[PDB]
Number of protein chains: 2
Amino acid sequence: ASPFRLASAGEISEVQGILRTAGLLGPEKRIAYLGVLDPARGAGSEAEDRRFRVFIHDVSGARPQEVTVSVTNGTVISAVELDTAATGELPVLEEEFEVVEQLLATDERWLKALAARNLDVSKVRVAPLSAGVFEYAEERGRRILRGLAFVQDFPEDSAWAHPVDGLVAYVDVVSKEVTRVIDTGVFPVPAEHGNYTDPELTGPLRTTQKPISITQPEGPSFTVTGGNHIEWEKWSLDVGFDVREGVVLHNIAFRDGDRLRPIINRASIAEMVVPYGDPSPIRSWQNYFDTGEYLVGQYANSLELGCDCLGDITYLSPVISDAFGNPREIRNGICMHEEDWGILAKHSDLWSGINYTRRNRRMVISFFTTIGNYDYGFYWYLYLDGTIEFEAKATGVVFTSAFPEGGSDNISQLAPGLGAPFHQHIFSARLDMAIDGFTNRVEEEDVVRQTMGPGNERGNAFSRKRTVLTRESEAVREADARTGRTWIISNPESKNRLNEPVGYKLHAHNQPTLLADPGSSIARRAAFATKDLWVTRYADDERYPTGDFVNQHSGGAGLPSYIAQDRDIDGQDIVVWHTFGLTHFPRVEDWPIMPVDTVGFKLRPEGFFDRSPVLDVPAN
Amino acid sequence: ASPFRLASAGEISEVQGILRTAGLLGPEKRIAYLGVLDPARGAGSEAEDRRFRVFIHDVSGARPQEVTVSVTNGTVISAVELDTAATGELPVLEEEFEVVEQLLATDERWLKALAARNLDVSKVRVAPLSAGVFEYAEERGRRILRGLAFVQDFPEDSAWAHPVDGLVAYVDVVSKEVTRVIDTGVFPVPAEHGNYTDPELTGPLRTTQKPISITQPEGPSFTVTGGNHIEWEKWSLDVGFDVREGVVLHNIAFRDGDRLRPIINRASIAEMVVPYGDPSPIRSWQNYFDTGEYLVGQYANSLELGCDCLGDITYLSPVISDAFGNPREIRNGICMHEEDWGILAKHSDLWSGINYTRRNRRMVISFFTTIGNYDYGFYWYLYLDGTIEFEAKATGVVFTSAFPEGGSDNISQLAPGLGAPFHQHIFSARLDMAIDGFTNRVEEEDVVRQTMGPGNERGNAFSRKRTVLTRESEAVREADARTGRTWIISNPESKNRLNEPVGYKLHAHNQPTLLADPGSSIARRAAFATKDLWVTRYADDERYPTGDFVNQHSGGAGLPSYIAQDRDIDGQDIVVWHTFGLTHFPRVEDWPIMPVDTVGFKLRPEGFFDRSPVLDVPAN
Ligand SMILES: [NH3+]CCc1ccccc1
Ligand SMILES: [NH3+]CCc1ccccc1
Ligand SMILES: [Cu+2]
Ligand SMILES: [Cu+2]
Ligand code: NA
Ligand code: NA
């Protein structure tokens, strides 16, 4: 009976009924987002109200609505008409993916461009790309997608190998109008195929790999109760799923003796953005927010035993709503399992004669999503020693273009005539902290170098300094790999046995943040991505670093507007937002299908325990 | 019959005989180092000469010697008397470990200090620490170790829990003289024990972990021929072992179609150093070079099946010489096995309908070493996609002190009265590069940010720049995480099918380098550690970044003297030296035995292949 339980098919069927009865789900309506709301702060009075938030699109041009529903009470709580010129358009609908291709396929300007390139319109796929906000005044308040074309030689052909460069179109998907067709010149369509299952390309498959068998002859070491509550090796948590964010972790806690100690209240990847660095007008508008614009959870893959997840796997199958409010099960959408992780601790002592070795392991919670050409795995790891780690795995097919004759400073060449524009993959982790409870503070820790002199006569000393972040206006922080900069989240009212505040240290990878010019449209809309670390005071409605409606929003929403409140964060209920990402200069080896590359972050205990928390691990 | 084969017991027995007959191994002699020499450059004329380098110490005060021997020809090639005031002392001998304790145990000044603290001399262990070079003129040319004391309450007690602070002694281990005893004040000896196998400390062991079984029902996928030649998943290499460096990788190559393509000629960890940042005169001299002063290979552990290495393990048992020239087998000293490594590549395509998933794996070559309180695992990883990775795993027991009343800026508190001085663990990887052959160059690659303006009107463009390093004097490089700085090793005379030079990219972790003041003794002796990247022209005798004789050398030897030759490195036979390390502010969780922390680097192909090299991997 947990309030953090997954949404059930029955709850979603009741939401649909409530919306229908209220007159909010007519035939011109589509559900663009549906998700359970987290319990409010201080629900410890026991009063379960299962509430759902719904974004409702209207395919006839009427104003969309934001609606909150209580399945517990069977009522509509609020329903607001949205002015989308003001607050942003709703997320892209799956059914709009093919509308862009179909509308262009009858437009004379589009047919004119394809005819000059001798392309059969029935072979031309059109990627449905988010539009952003640029110079085009006619787009304000309209639902616009932009289309870039790729040729499929036959139904099983990889279209990404055949970009049609020098051509882009803009489409109003509600009025079904093609607003602009821009043809800047003919580029040869790259001819080589990129079919990575074609024996002519792969050659004979390897016969040298032989099997690795990972089994757990006595089950797994974790238990799952109430559908989504995990207990594993003193860890406790709830695994949630949201159609926008994907896997969400709730109530991460560690059982230290007889005390259950909270660490993180809610952990999610709350936004991601892929900005492209090609200045060609064909692509210079291209930045897609996979989380905020497309909703990564609704494209989660069904994960296959032995291929996607290997070992003794426990699956979760989350339920989401389709565009009409029917429940849709994502079969085997979340994989969970434990993994051997090498040596945990080891010492052979010359004086005591004792040899000691212990092995480590980790709990893995993962899902995969596919949005167009790109595929990402999201992995959360819990380790025996208290460490928490997130890892994103990027794979799929790189987004392509022509490679210009005479080269390019912003595109790399992958095959004859075929290019891949430079781009970044930037994530925002939202960590609603609860280190031993909700009274937390953040300190920035830098290494301090000391000069040779009095008190340091051999010039060997070095130290560290910690700076408390006391107000939101000073809590927008940059990495500094030079000085070993980390951030410590501590509880000043909870001390370890040495009388020091208990804490956790965040270790970043220190990769570059957003490279775009600070005056650009993307720097305004993805402002979170320009800094490595933000800290805010918790608030119910401050969910996403980019705001609630990312699609076609003019910018400034989210983190820069939250922190302007300049709230007290020194020993308060706080949220850490960590930006981290990959800067991708594509290489030949990324083609025709890209080997996984990774990025992430980790948190390690910092005086949270009174000694090593893994002294009670047995000797295998 | 490979020239890169491991040394055999028979070869070492012949070396001993040759040395004995030549009069070089009398009863006052000790072998401080013995190791096989790599074949000279251009031995492709086929002429095997197995040669060994030997450092010979004299326990009676005579001058040590460096000797080269050919077991092939049964002769002494050269024998040089060493002036150790000039070129450095020989590495610490294992038999000198207990000489420091035994000599102090009869010194009246030492007994005076223990008596005032009411310590029974039979309970006091003395750590044998390398001396470095500081202000003491009487030490030049003498073989000095310094001693710090720890109390063992009973034979199985962990002495590290009971440091005797405020007390240090210096010992001449050849003349058997205690040169100085420094007592700066009495500190309480910390009373809590740190016995991590005591049920009173651990509590009841966990009963919740249940087994993970990793098996390979058909063997392993790699083959071992000639004792130490590995073939695995198109990779080819030789696994060497040296008593100073430990595991060395030779002739790393990748079978691309019908061509065997070299990548790295020799890879090793050529030095490591642990500098302490406590300005107390009791410890301000403390910096130990585990590789150069103590020789990490001779302390390699015998690795246990199921505890140290899990799965289907193939072992190597390298042979080294003891101090008298007898062969000594390190049973099960090197573990090798392959490991599942998650998803390699994955894409589900919306237009072609093809779902594609492939799994990754890695080849692991590892050993563990223990020198006093510290334990390290060295791991080399080869991946299916051409990636090479090194990982160091640091564990064991932290070096301790008293925690001063009133605190400290350079020591953290681990238990009542017990401190752990700040320190670093810094490694030097020596990578004798051979990217498609020996004509290589290094480029530094930085991200380039571009301003909004003409040619970049939306302010989204970004680029990269590469700077060729042409001469040694310009090849001393610093990290820059901000700008995503990496280094590319390429072969300008070997091009991929796109006509670009083939290459590999080095990705660093960008951790802080040496923090000590640049005018300090350690900055002079560990000059390699002050910069992230060095490139030299290959030379036979340029083996270690610190020089051949690190112990008590006054500084400047090694890399700073090599690069002063200012040799051409633009398309030549070059060696990359990468500094990387951990800065350790010890935490409570590191006590009484430290959970593993890690650091390393990786190299990934950068246009080395003509497309993804893993298209021929099967579907499991
Ligand atoms: N990831 C969102 C961008 C996208 C969407 C659909 C096809 C190709 C690219
Ligand atoms: N790691 C070399 C320093 C050392 C050597 C022996 C005991 C304790 C410390
Ligand atoms: Cu990418
Ligand atoms: Cu350390
Ligand atoms: Na919080
Ligand atoms: Na070389």
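Residue numbering for chain B follows Swiss-Prot, covering 9-628 in order.
If you're wondering, the header gives X-ray crystallography, 1.7 Å.
Keep in mind that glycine also has a Cβ here, set from the backbone N, Cα and C atoms.
Residues within less than 8 Å, Cβ to Cβ, of B:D298 (active site, proton acceptor) and separated from it by at least 6 positions along the same chain comprise B:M280, B:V281, B:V282, B:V304, B:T377, B:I379, B:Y382, B:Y384. In the three-state DSSP scheme, B:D298 (active site, proton acceptor) falls into the helix class. Marked as active site, proton acceptor by Swiss-Prot on the basis of similarity to another entry: B:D298.
The active site, schiff-base intermediate with substrate annotation in Swiss-Prot covers B:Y382 and is backed by similarity to another entry. Taken residue by residue with DSSP, B:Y382 (mutagenesis position) is part of a strand.
Annotation source Swiss-Prot lists substrate binding site at B:296-307, B:379-384, citing similarity to another entry. The Cβ of B:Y296 (substrate binding site) has 26 neighbouring Cβ atoms from other residues within 10 Å, across all protein chains displayed.
Around B:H592 (Cu cation binding site), the same-chain residues at least 6 positions away in sequence with a Cβ under 8 Å from its Cβ are B:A402, B:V406, B:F430, B:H431, B:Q432, B:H433, B:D605. Per Swiss-Prot, the feature Cu cation binding site maps to B:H431, B:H433, B:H592; the stated evidence is experimental evidence.
Quoting Swiss-Prot on the mutagenesis of B:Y382 to F: Loss of activity.
Summary of the Cu cation site environment: with the site residues B:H431, B:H433, B:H592 set aside, the chain residues having Cβ atoms within 8 Å of the Cβ mean position are B:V282, B:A402, B:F430, B:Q432, B:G589, B:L590, B:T591.
Counting only same-chain residues six or more apart in sequence, the Cβ atoms lying under 8 angstroms from the Cβ of B:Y302 (substrate binding site) belong to B:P99, B:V100, B:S138, B:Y296, B:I379. Less than 6 Å separates the Cβ from ligand 4 in the case of B:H592, drawn from the recorded positions B:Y302, B:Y382, B:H592 in sequence order.
Packing around B:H431 (Cu cation binding site) is summarised by its Cβ count: 26 other Cβ atoms lie within 10 angstroms of its Cβ, all protein chains included. Using a 10 Å radius centred on the Cβ of B:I379 (substrate binding site) and all shown protein chains, the other Cβ atoms total 21. Residues B:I379, taken from the binding-site residues B:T299, B:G305, B:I379, B:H431, are distinguished by a CB atom under 6 angstroms from ligand 2.
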